[PDB]
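Colleague: Next up is a structure, given as structure tokens.
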Amino acid sequence: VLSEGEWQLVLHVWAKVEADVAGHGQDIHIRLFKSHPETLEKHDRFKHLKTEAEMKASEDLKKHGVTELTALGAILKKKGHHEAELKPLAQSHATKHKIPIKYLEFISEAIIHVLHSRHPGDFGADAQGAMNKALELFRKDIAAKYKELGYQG
Ligand code: ZNH
Ligand SMILES: [Fe+2]
Ligand SMILES: [Fe+2]
């Protein structure tokens, strides 16, 4: 459980992400795929894209990153009160996409890196700490939902 001030830091930087959701979602995917290529393989419909510029040019990839980050933003705005939003996400990710919690860790790392690289003046140590705690809470709770579904993430 985060403090009110930690939530405010998370939502303040999130409002910066919302100025360009598509571009942040591209950058986070490209960082994730470069850092951890197995994660590209899980995105079965995007495995063909060869370079960063091919990734940025893909409308399908851009639209997917907006869907992904819109769901995360809706979860963060609930300030931990997110069972209703988490539930369907855990269902699809445990049963259809088969995303292990470790890959949620990898993308949390990519989110922190991209937020820091785009917004350093609004994402210092305290905001980083608050976003880390927010994403750790998301991962803990989605891992409990995975188990409810019979999936060990
Ligand atoms: C932050 C965190 C996160 C979030 C919020 C999300 C969200 C999301 C959403 C909303 C969607 C749509 C719906 C469904 O479910 O299906 C998706 C899809 C999705 N997903 Zn995911 N995710 C994520 C992570 C992820 C990761 C990490 C991975 C890998 C690795 C993934 C993989 C995925 C896939 C593969 C899909 C499908 C895509 C297409 O369309 O193709 N995922 N996703
Ligand atoms: Fe592989
Ligand atoms: Fe994705």
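The residues of chain A that appear here are 2-154 by Swiss-Prot count, in order.
Per the header: X-ray crystallography, 1.5 Å.
Keep in mind that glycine also has a Cβ here, set from the backbone N, Cα and C atoms.
From Swiss-Prot, for reference:
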- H65: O2 binding site (BINDING)
- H65: nitrite binding site (BINDING)
- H94: heme b binding site (BINDING)
- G122 to A: In metmyoglobin (VARIANT)
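Mind running through what each feature is packed against?
Modeller: Neighbour count (other Cβ atoms within 10 Å of the Cβ, all protein chains): 17 for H65 (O2 binding site).
Less than 8 angstroms from the CB of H94 (heme b binding site) sit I100, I143, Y147, each of them six or more residues away in the same chain.
Under the three-state DSSP scheme, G122 (variant position) falls in the helix class. Taking the Cβ of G122 (variant position) as centre and 10 Å as the limit, one finds 6 other Cβ atoms among all the protein chains shown.
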Colleague: Whole-number answer please: how many Å between the C-alpha atoms of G122 (variant position) and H65 (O2 binding site)?
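Modeller: Checking the Cα atoms of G122 (variant position) and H65 (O2 binding site) gives a distance of 28 Å.
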